[PDB]
Amino acid sequence: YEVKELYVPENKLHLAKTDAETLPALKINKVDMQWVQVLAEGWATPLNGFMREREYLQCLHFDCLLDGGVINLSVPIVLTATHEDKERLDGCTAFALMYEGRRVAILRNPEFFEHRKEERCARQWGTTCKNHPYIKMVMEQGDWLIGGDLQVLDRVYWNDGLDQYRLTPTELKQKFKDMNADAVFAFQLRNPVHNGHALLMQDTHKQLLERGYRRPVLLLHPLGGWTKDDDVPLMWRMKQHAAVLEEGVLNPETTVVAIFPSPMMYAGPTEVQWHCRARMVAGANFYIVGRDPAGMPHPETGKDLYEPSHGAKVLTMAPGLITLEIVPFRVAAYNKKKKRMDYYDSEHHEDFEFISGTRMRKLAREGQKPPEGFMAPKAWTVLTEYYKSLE
Amino acid sequence: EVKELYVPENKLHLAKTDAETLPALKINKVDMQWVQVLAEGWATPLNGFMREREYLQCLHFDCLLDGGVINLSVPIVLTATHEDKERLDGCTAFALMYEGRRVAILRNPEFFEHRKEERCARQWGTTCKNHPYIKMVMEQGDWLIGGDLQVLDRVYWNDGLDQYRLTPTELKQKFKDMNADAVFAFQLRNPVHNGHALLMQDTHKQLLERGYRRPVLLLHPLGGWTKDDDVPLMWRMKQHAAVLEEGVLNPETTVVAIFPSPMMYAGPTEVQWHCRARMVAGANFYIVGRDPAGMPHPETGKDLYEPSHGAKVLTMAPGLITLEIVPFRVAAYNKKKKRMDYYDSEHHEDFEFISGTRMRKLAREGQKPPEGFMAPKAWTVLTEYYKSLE
Ligand SMILES: Nc1ncnc2c1ncn2[C@@H]1O[C@H](COP(=O)(O)OS(=O)(=O)O)[C@@H](O)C1O
Ligand SMILES: Nc1ncnc2c1ncn2[C@@H]1O[C@H](COP(=O)(O)OS(=O)(=O)O)[C@@H](O)[C@H]1O
Ligand SMILES: [K+]
Ligand SMILES: [K+]
């Protein structure tokens, strides 16, 4: 499938920047800007811009875009707006999007429709807790939505020393061709890589070898847009990942590291389909999913928001993901008896230690290194440096 | 191809005897209405109450996906308590009991978490309190039981309306016998006024212009659980019969039947269920207007659902491949024309919305609605209904 970038072609860029100057403008924040990037680069192919009411309904009710062939798209990609914004811009055939004083895109032939936040949130997240970090933001947004045809002007760069890893779906496909990959397997992550993740990646690599693939390539694809405030920063995670690769826990010769530009929504089984379909767009043939993907603890009752087995189950059954195979895994934990990461077994409960991100910080605070084989020692060292800086 | 879950009539004695030998689970009236839905084949190709994978599929995608795509947008599930689960977990089969009577065998059971709050948020698109169906869900247990269902004796309600309770198979057989060349279906839960009739008449005429010679109307009122302030089924049936009596709808080209499903008031999610059920009964066209399956927010009074969403979602919904959706704009009483007409804003002051409360008010006042809003005899049935309220 062809990736539909929404960037104005190089030759036509100046003429478009000229037109953008004369139009009215809407100011957008960093998160909207990240959604603009997701759209420009083609991650939400075949959308031509921010969702009109028709696509919005399709993704909310069916988790698929239906016009052009069934293709999975389970999250709204929408632009919000106040009644003030609406009354100002309603009745014009185009306006410019503005971020940090710069006119970043043109939205053409806009349509205004009701946000209906309660329904959107209930269907997207399975809850309307306004203490959910992303939902909190949605609830602070306007009651109107704007759809339309999006024309993105200047290519998006963040100028933070990580732009070299922000490869488009097209750049990623070119990369895999250059490497002579005969199978690409993808691992989405928002956390530091431990050897449970590596176990999933290594076992997927072995499964691909056993099927007859000779040059399977890992796409290690950390998420790089908005995350909740207690998540490990992207720069610190990038450093931690490099340490894992340097230690050879993952092989740097058969691995591609890129940053996935999407905001994190913590919407569990609905979001896992979004993470999946975006890797499909980038040329992934296999997608790894473990326990409780895209999940978080309910804010209040510290219980899992989503049932931990559901992400894999739902993704396994999901339509509009035909060209990519799901590789599901059960929980991996540290096996004390074998002194390595292993798949959890209830018949041997007390063999296993579970170490969460909260447990990791506390361990560091207490001058501890995690057990041998839980994490590459060098990568742990990077983590201890992150925890120390939190002071 | 309907998959009835009733046991064949010559296998029935064996099945009732087998059912006697089993542990039992008592079910309520609404549960019983869902057993009837399943038994009659309205949820084809379901084998019984949903297992976890089907439940996940319909919550997340509005479709069954195993070896084909068929629309199914509502959980058809059997709830259980922790005590019920404790007792029945490990049974290869058990009976369902309603009013001391064994009505069904559930075989090869599987228990999975209900996750009520998540279920409700995805199904109703709301976490609002005081929804009438959601309120019954919240009172139920945290476990669900799926499995293969064999229903026993034909379900009768013995209320004087069982002759309207046709299975999809009987409806198809009926259409054949009337030489129908097209069946258009109309779902309803309210009294029929002449705006409803306008939708039906214009579908009839559009079907004639399209080439069909014997189009049949399936007037198909919903007959299972409904909220407290809705008009009782027996009264709605008398009111519809008056409408046909007056020939606002032609009794010769119309089949009246009662759809057994509980009413969930879930808007766009529920309209798909209403639509797919008529597809099973051989409907080729399905009429939908504004706010189908909708209701006001108990608190704010604002529409729970955006009124145009039902028709929009339905027209683009998957798994309804042999049925044509016939979407309509708002019909309302036109004063300048003295008749029911399609709502238009340039002439907005010519229109009046005549609701259930406008009608109850005119009833306690000896006033009729304007001429052309309803058939005179049908209005009379309603005045008798309102009389009986106090
Ligand atoms: N005034 C109207 N204009 C257009 N369609 C209408 C109007 N009133 C009701 N309808 C509709 O008639 C059908 C049955 O409506 P109701 O019996 O009120 O409630 S429903 O729950 O079954 O949808 C629906 O398709 C529908 O939206
Ligand atoms: N201990 C584990 N066992 C099995 N799978 C795991 C484990 N920890 C994380 N996963 C998973 O690893 C992948 C990335 O997890 P995270 O980065 O923590 O969160 S996620 O938001 O990207 O899903 C997911 O597929 C996933 O469910
Ligand atoms: K607003
Ligand atoms: K319980």
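Chain B residue numbers are taken from Swiss-Prot; in order, the displayed residues are 233-622.
According to its header, the structure was obtained by X-ray crystallography, 2.2 Å.
Placement of Cβ uses the backbone N, Cα and C atoms for every residue, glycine included.
Annotated features in Swiss-Prot:
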type    : residues                                                                                           : note
BINDING : B:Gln419, B:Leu420, B:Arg421, B:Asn422, B:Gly521, B:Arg522, B:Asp523, B:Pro524, B:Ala525, B:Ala563 : ATP 2 binding site
MUTAGEN : B:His425 to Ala                                                                                    : Loss of activity
MUTAGEN : B:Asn426 to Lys                                                                                    : Increased activity
MUTAGEN : B:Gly427 to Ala                                                                                    : 30% decrease in activity
MUTAGEN : B:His428 to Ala                                                                                    : Loss of activity
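In terms of local Cβ density within 10 Å, B:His425 ranks first among the recorded positions B:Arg421, B:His425. Within the set of recorded positions B:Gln419, B:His425, B:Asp523, no residue has a CB atom less than 6 Å from any atom of ligand 3. In sequence order, the mutagenesis positions near B:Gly521 (ATP 2 binding site) (Cα within 10 Å of its Cα) are B:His428, drawn from B:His425, B:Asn426, B:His428. Here the recorded positions are B:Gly427, B:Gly521, and the one with the most other Cβ atoms within 10 Å of its Cβ is B:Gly427. Farthest C-alpha pair in the ATP 2-binding residues B:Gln419, B:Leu420, B:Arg421, B:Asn422, B:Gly521, B:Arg522, B:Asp523, B:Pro524, B:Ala525, B:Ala563: 17 Å apart. Counting only same-chain residues at least 6 apart in sequence, those with a Cβ under 8 Å from the Cβ of B:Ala525 (ATP 2 binding site) are B:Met495, B:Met496, B:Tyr497, B:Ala498, B:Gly499, B:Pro500, B:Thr501, B:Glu502, B:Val503, B:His506, B:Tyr537, B:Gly542. Its Cβ taken as reference, B:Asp523 (ATP 2 binding site) is surrounded by 21 other Cβ atoms within 10 Å in the chains shown. Candidate recorded positions: B:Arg421, B:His425, B:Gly521, B:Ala525. Those with a Cβ under 6 Å from ligand 1, in sequence order, are B:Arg421, B:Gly521, B:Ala525. Sequence-distant neighbours of B:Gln419 (ATP 2 binding site) (same chain, 6+ apart, CB under 8 A from its CB) are B:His452, B:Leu454, B:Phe491, B:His506, B:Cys507, B:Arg510, B:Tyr518, B:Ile519, B:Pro524. Proximity of the recorded positions B:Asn426, B:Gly427, B:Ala525 to ligand 4, judged by a Cβ distance under 6 angstroms to any of its atoms, singles out none of them. For the pair B:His425 (mutagenesis position) and B:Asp523 (ATP 2 binding site), the Cα-Cα distance reads 16 Å.
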